[PDB]
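Beneath this line is the structure, given in structure tokens, with notes to follow.
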Amino acid sequence: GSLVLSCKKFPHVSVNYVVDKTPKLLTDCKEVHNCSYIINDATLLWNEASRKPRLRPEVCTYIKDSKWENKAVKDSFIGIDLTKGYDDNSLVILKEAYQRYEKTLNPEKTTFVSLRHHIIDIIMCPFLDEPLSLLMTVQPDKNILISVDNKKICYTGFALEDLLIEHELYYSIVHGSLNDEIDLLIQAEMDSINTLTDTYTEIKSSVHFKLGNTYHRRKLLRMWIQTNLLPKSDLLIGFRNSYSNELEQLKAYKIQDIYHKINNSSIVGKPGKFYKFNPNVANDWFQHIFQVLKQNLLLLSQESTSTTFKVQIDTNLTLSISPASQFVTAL
């Protein structure tokens, strides 16, 4: 019924490996549906009916020209205290998205269905000092559903998005191939669209980067995995002054740009434990546990009455799978 399996010796490229072009985590990755969820109307508007959050035009223009139209516009973003005014269910949508796209899945492969956050968590295991715990359900159609079960920093993040974007949430449902045996159907929340480039733009709040600092290398790698799992997507980072909390600089990054910042023949020269946060090793790890997870969840599910399993991964990359009660549903 259960399984304990070490995955620490997973096949992977040298920790110092450098290649100029960023690798792709998924192949043939595409957006298959999108939807806006108006929370108070308990309504999902799909595709042509959804409302795409627009990245402010002054901001799209700033990104395109690498310069502000004028002082008035620049002073509406740069210098603003992202801390002003601080003293103040997702699994349901994934399942509707699955129902809408199921007929289109590849019956010859196992598809993992999940919110993007959990795919990122799984790829991040070798780069973290905390373990991972998730639920993975082998559905009767044999596809697998993944699920689960600092206030100031998080708030300046909402303020930054608030300031750059013209409640409600927006989601892109993407499909991609990981293996000759595995596909992924992922749900991702998109902060906005750059209307000039028709490109999703994910907004991140940050203090200037200190490569060398473990926390920042983790964030940069996560950022890279985050956009790399999508078909088209750019990053827009708002750096704030550490002391004043004022937005000091806005900087756009394409996937190749975040990639280059974390993979060079120069950054790879410094010592480090977590596989030196190499995006290429993350990619190898990605290819590995997903194949291990697929083979094993399928094997265990035939020989069991349980369709749901607790999936765990040590900080030593030891994988643990045990059946969860057939009388318990995690929503």
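Numbering of chain A is taken from Swiss-Prot, so the residues present carry the numbers 38-125, 135-195, 212-228, 238-402, in order.
Positions of Cβ are set from backbone N, Cα and C atoms, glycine also.
If you look up Swiss-Prot, you'll see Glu223, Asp262, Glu273, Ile274 marked as divalent metal cation binding site, on the strength of experimental evidence. Listed in sequence order, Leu222, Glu223, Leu226, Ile227, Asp262, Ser263, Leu306, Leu307, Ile308, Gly309 are the same-chain residues six or more apart from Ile274 (divalent metal cation binding site) with CB atoms under 8 A from its CB.
Annotated substrate binding site per Swiss-Prot: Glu260, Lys275, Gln297, in sequence order, evidence recorded as similarity to another entry. In this structure, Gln297 (substrate binding site) is part of a helix by DSSP. A C-beta separation below 8 Å, combined with a sequence spacing of at least six in one chain, links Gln297 (substrate binding site) to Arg162, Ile166, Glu273.
Around the Cβ of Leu161 (mutagenesis position), 20 further Cβ atoms fall within 10 Å across all displayed protein chains. Experimental mutagenesis at this site is recorded by Swiss-Prot as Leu161 to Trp, annotated: Reduced decapping activity without affecting the exonuclease activity. Reduced decapping and exonuclease activities; when associated with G-163.
Swiss-Prot documents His163 to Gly as a published mutagenesis change and attaches the note Does not affect the exonuclease activity. Reduced decapping and exonuclease activities; when associated with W-161. Reduced decapping and exonuclease activities; when associated with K-167. Reduced to three states, the DSSP call for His163 (mutagenesis position) is helix.
The annotation that Swiss-Prot gives for the mutagenesis experiment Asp167 to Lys reads: Does not affect the decapping and exonuclease activities. Reduced decapping and exonuclease activities; when associated with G-163. Here the Cβ of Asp167 (mutagenesis position) has 21 other Cβ atoms within 10 Å, regardless of which shown protein chain they belong to.
Annotated pair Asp167 (mutagenesis position) and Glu260 (substrate binding site), C-alpha to C-alpha distance, rounded: 16 Å. Within the same chain, no residue at least six positions away from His163 (mutagenesis position) has a Cβ under 8 Å of its Cβ.
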